Amino acid sequence: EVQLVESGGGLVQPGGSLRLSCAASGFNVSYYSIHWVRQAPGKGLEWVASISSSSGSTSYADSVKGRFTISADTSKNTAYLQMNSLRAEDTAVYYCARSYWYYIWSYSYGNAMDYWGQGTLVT
Amino acid sequence: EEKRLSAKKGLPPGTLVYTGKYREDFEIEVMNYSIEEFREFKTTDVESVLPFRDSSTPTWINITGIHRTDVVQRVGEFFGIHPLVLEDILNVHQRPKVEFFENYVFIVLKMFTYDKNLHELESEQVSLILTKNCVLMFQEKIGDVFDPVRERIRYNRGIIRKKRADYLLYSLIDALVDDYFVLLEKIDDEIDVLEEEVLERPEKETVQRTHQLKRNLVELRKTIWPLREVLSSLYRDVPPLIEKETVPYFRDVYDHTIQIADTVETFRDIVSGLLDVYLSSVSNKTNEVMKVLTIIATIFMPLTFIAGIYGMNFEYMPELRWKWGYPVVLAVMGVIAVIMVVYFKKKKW
Amino acid sequence: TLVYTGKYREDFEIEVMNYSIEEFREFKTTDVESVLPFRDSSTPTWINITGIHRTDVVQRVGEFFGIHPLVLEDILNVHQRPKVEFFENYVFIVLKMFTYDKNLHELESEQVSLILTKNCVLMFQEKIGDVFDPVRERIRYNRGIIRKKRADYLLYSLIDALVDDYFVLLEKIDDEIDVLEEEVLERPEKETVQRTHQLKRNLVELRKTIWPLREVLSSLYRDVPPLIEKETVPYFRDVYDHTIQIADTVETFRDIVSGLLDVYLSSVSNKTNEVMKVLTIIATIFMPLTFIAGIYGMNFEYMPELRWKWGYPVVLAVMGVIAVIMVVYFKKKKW
Amino acid sequence: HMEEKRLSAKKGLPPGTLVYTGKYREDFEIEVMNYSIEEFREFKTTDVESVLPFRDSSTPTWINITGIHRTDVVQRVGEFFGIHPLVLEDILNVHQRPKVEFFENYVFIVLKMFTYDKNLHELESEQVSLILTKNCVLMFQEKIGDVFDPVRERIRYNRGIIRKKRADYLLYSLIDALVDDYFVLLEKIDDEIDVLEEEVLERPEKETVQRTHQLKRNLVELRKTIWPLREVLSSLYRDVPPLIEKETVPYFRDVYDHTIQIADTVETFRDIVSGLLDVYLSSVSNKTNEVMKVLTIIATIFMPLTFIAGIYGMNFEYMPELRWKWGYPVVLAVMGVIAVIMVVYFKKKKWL
Amino acid sequence: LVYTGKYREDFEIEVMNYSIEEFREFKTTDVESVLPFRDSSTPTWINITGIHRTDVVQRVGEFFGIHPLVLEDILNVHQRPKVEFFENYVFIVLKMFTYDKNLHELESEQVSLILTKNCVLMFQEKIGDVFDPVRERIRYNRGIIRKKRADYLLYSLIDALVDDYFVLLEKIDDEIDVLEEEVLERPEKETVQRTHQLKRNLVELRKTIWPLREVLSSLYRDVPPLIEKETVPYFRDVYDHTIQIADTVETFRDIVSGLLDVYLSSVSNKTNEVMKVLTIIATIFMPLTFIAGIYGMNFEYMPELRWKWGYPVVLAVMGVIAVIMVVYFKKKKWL
Amino acid sequence: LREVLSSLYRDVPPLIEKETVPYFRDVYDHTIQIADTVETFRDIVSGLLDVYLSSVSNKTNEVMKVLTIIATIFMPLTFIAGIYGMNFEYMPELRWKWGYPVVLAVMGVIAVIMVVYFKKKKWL
Amino acid sequence: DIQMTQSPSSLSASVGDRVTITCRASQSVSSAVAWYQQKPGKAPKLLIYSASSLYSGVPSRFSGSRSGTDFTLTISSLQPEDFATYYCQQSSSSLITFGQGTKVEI
Ligand SMILES: [Mg+2]
Ligand SMILES: [Mg+2]
Ligand SMILES: [Mg+2]
């Protein structure tokens, strides 16, 4: 019922720029947080960015801070990730994930990604 | 009550977080009933439930599964429910409370289930909102106590079908209190079993079960006192939403809660008595074991001393070859054993 | 498939009484076929069935009358608390008789069922002997107003007789509690402990039986069943009040016996002092002398005791001196 | 009795009989205290027809019937004042908890007075019932002795504002005096707890545990009585029945707060008694442990030495051991060193 | 009339009339000298210490038009705090609590406060009070107390009482610190009794706070005609101070409960440790001595005397037994 | 600290100015979070201590049981062996039957009888 | 920055035997640790969240634990279909950090 579909990648020159679109179906982007997770060829998962479209709060990993800008359109039900000054190391299978917050103590909260997209390749 | 939603730390502002532990299931039941007909409707689509807000006839909406914060947010936004009320709905670690607003009344209640063969007490928070002609009700998981009200609406039994939504709120609260009584009966049966077991055989499982029961009773007390307070608040004034015809019923439920509180306090006292009984019984058993050990020690250590006598390789034995030396020392043996047995019998050991 | 529960299966007897405002007749028979035409009569009757082990009989009567099976397993299930069942054609009530034995204190309970059907009342007993003899005596000797009423008054008479037997049980338990408290206070003994424990268990069983029965009577009178006539509501109300009395007495009696148990179990202290002092002094006296006696068990070619004269008196004197020193030091520590 | 308020049916009694339930049948007396803004009167009689006419008296009056074993007097007063028979049954029923019932013409309250007895560690309650009808307050008592002497003194000596106000203020004053005597009872219980603490901490006698247990039972019974009293006061303050006049309603808030205080104090006293039991058990265990010290040290310094003696006290052959020269002093020094090491180990253990 | 005070030796009368234009203080016990001060327009604060002589209090009450029952209440000692409002005067009774070092005793001292128009009368059971800073400030002409009326004097005295409570709470805090150090360092019966005395005194403080809360609440909520404004915020501040005192007392109660739990745990641990060491040595060495006693036979024909050098075999068996006994303790988590 | 923050966002003197009030409200909510967590931790820790008492106090009984059984079994047997073996050794010289196996059989019979007598009332 | 040390880097085991995968955090992360399973050429699937709570729709053999700063993932009765790579993910901070991975092989 819930699907996340990514598009907008595959090939770019070093120092180039492109945008990856995550399409949300079955849920509203403003009631959840959307994360971008990338997996380098023959490597492990690495977290990139996350946006809570209700308030527009953005958090970036130190690796791609400033270079990548994440945004979300509520009416379109889509969240974007516009990369800039993209390097050779940035190549990976960029996944789009949906997460929900849970409760541990009154002071500590955690979130876990439950639904994942199929991912797209960027080179 | 306040316009500004509370600002938690580490969370983006304006976020609502489900607090409990249940995420398996989600379902929305709607039971719209009138003076002459009723309707039942079980779906997972919030949109088919939203138009029931403005229906003249009373409506009962049961949204089970509040881990879907989106459904709660949509229902609250459409019904005009304040964001802080939604935050209180999603917060589970919260004692029962009642809040009065201009267009609705918000009630926080708690259910309870007791498990047999594995004595654990579980809680589930249910929230009720009485807006206009509708009674919204939010649940953590499938499984509730309001099945009798469902069947009464289905079969047009009682005066529920001919009344407004405030009587439905009454029916739900009274059913909850009734299952509180059922829980108390289950706990009383468990207390009787524990009483017999502790009074007959003190073990580690006995204290484990008794202490778990004590913790459960403290939890029940902490839950039941605010529930009495909120029912008091429901029958004292309740100006805007609840009609003056339904207040005797709320008074009845308030009396029932008083009885429940009395019963749980009695159970607490009985369990404390059980703990004291276990301690006394264990002390008595250790005293009996000490009695036995001291009996054998006192009747055998002097025996070992007299065995050590005539066990030293000295040159000069007075009875080196005296006839009947072994019989005479065995006579001393028997005499000492008999006299110590008699002496210990004087003190009734 | 119905399974029986009663341990004994020795006897089985069927009897039935047909009483009317004009005439009266009672019938006794062994075959199950003879009771079939009695229901067809308009006059209220009362079929007494002793022994539920005969499963073919209960199956036949259940299928003929129009009784749901679950009622049949409930009648077959002895191990169950009293309850009431409201069905559109009949009301199903199960109760529990009680027998108390003196000079040997046990509490034996025998389940009894009651089905009220239009103009006939069905009851399924477990063994011979019951507490409904006064009802039969009143039927035979034209005592009271039972014949002038319908079967609801018969059900009332049955329940009232059972409650009366409960009152008699309470009298016997009153005597037991009095003698038990007097004996425990006068002399605490292990047999008194066993009696107190048995009495507490018996009172617990009584409570578990009587508290649901009060709710049963409340359902019989307050709910206004369609089969029960409005004229018999006050009588069921009176039986409900009698059950209130029984419950209050049971709670008071359990409070008394629990207080007795607590008072008995309060005092355990003296052992930890007395027996432990005895053990410590005995061990501390006799271990050192044993050590002095055993050190001479050393096997060697040369040892001083061999050459020393009167070695045995010397070692005995040393051991006695050590024992005297230890016992004197014991008075410093008291006990 | 809530359902339709009918007269209950007993088994050993004729249907309509009212039976006194308590144990006190000694004294009977009727005392009246009729007062106004300026004039007041009072008298003591054993004739109830001398107090029947006061039902229609305009001035506030206080009829006080002591001794309810006289069921005839209670029934006559109920018949003349129009009291429901179930209310009379509750009045004569002593084994009961405090309650309040509001009727269209009168208010019925049940309360309790305790009297803790020193040197006989038990407390006994006496039931007092009040009926506030029209302009008269009916008071029923079991025996001689009550806590309402300050109210009588206030009426006699024109203290406070009691003379100006009506009968509902008299009811307020009576409940206030009763809860004040509850405070006095709690003070006496505190004194008993002080004595029990001294006994526990000084000499662990045999009867001290029995005294702790009976004090705990007393606190349990006190809680069981006081909680319904709080229910009564909350109902009086919050349900505002017509007979209270809405002008004396704030005067019940003080009494409600007082009952809350009394309940909290009872809870704290119960906790203190339980802590005293814990300390007593700890002291007993410490004594047994002091015995353990000696027993354990003796055993742990003597058993290995006798074990060595037993090992050496054996008879084999064909082995160059056992029979030796100067080996006995060697073994002597061996267990001397063992004993010294054990004493040193005890010095580390901080006992002996 | 009847007086049951604990102290009777001391008796002194103080009068202290203060004003911005001039200041005055009076001494000695002249009973007739205090009467004319009631006519002064300037506020006056008559301080009376020693009520065992009822004649002076009787005379001053009669001249001031006070009800005899109020005077009897003044003569009482075990009176809970209360406030009584009358057309001409208000009756305030409170407690003064003093704490002495080297003894863990909480002592009570009842003080009464009545003000009429401008004259304020005290009633002291014993010489000594915590109003010394207030009278010193009056003498030194500090603050706005001299430009206000007697209501501000009553507020100042109550504030001084609350400050005395605060001082008592920090003294008990230091007490708790010392006893915590002792219990975590060295446990003994005296430490137990001292900590439990803290517990009881904290319970007493909790008990006494509530009537103070009630009297203050009535005082600033009933807005009496006699107390004409300029008192609400100050009484509310005193109320907040009482709230803070209650919170501090609750925290101290938690601390002392923890201390008592610690002591009980220590006693249990010591008992477990001694039993542990005794049992370990018993089980490791008693069986070995039993085997040695078995092999201590003196038989002329002993078949087990010679078994292929069985001496090292037997000691190896003993060592194996000791090792497995120690291991079994380790397996079930003993040490 | 919660009371302080409450004062800051509620009394709002002119020095603090109106624009910074929501930030103080946020800090107040953070203090609320902290206090709730501290109270929950206090409850958990108080619960933990009672578990320790529930654990260690259930060990002395077993230790005492094993000590009692080993002592009551091995002391009388030690006495029997001491009687049958001494330096005095004034005993029937002739062996008759197998004396040592008979003594061992008696030892085992006594031990089995003592074991059977124990745990009859489950005191152990 | 918070780093999760997932040891061992790779493990091999048979079918039907208990397998535990542990993970350690550089500093104090309370309990916001989740476990994911990524089969080759597929998106990950969440199995455990809150370090001890089994995500809905996941078989009950999977389980997790937390010991202070140490977190472990256990498979009580391994199945042939449980062969993939597993990651420990802290979420205490807003800068989510994953673990290295632990591929389970025959
Ligand atoms: Mg011992
Ligand atoms: Mg020997
Ligand atoms: Mg020898």
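Using Swiss-Prot numbers, chain F covers 228-351, in order.
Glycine is no exception: its Cβ is also placed from the backbone N, Cα and C atoms.
F:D253 (mutagenesis position) has a Cβ environment of 18 other Cβ atoms inside 10 Å. Among the mutagenesis experiments that Swiss-Prot reports, F:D253 to K is described with the note: Increases protein stability. Decreases ion transport.
Counting only same-chain residues six or more apart in sequence, none has a Cβ lying under 8 angstroms from the Cβ of F:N288 (mutagenesis position). According to Swiss-Prot, the mutagenesis experiment F:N288 to L carries this note: Abolishes Co(2+) uptake.
Here Swiss-Prot describes F:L294 to A or V as a published mutagenesis experiment; the accompanying note says: Increases ion transport by suppression of an obstruction in the transmembrane ion permeation pathway. Summarising the environment of F:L294 (mutagenesis position), the number of other Cβ atoms within 10 Å of its Cβ, over all protein chains shown, is 20.
What Swiss-Prot notes for the published mutagenesis of F:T295 to M is this: Strongly reduces Co(2+) uptake. F:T295 (mutagenesis position) is surrounded by 23 other CB atoms, counting those within 10 A of its CB over all protein chains shown. Look at F:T295 (mutagenesis position): DSSP puts it in a helix.
Under its mutagenesis entries, Swiss-Prot includes F:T295 to L with the note: Strongly reduces Co(2+) uptake. Abolishes Co(2+) uptake; when associated with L-299.
All protein chains included, F:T299 (mutagenesis position) registers 20 other Cβ atoms within 10 Å of its own Cβ. What Swiss-Prot says about the mutagenesis result for F:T299 to L is this: Reduces Co(2+) uptake. Abolishes Co(2+) uptake; when associated with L-295.
As a published mutagenesis entry, F:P303 to A, G or I appears in Swiss-Prot alongside the note: Increases ion transport by suppression of a kink in the transmembrane ion permeation pathway. Within the same chain, residues at least six positions away from F:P303 (mutagenesis position) with a Cβ under 8 Å of its Cβ are F:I337, F:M341.
Around the Cβ of F:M318 (mutagenesis position), 16 further Cβ atoms fall within 10 Å across all displayed protein chains. For the mutagenesis experiment F:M318 to I, L or V, the note given by Swiss-Prot reads: No effect on pentamerization. Decreases ion transport.
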Problem set entry | Integer Cα-Cα distance in angstrom, F:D253 (mutagenesis position) to F:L294 (mutagenesis position) | 63
Problem set entry | Rounded Cα-Cα span from F:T299 (mutagenesis position) to F:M318 (mutagenesis position), Å | 27
Seminar exercise, completed: Reduced DSSP state (H/G/I helix, E/B strand, rest coil) at F:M318 (mutagenesis position) is coil
Problem set entry | Among F:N288, F:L294, F:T295, F:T299, F:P303 (the mutagenesis positions), residues with Cβ under 8 Å to chain E, listed in sequence order | F:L294
Problem set entry | Three-state secondary structure, which DSSP defines for F:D253 (mutagenesis position) | helix
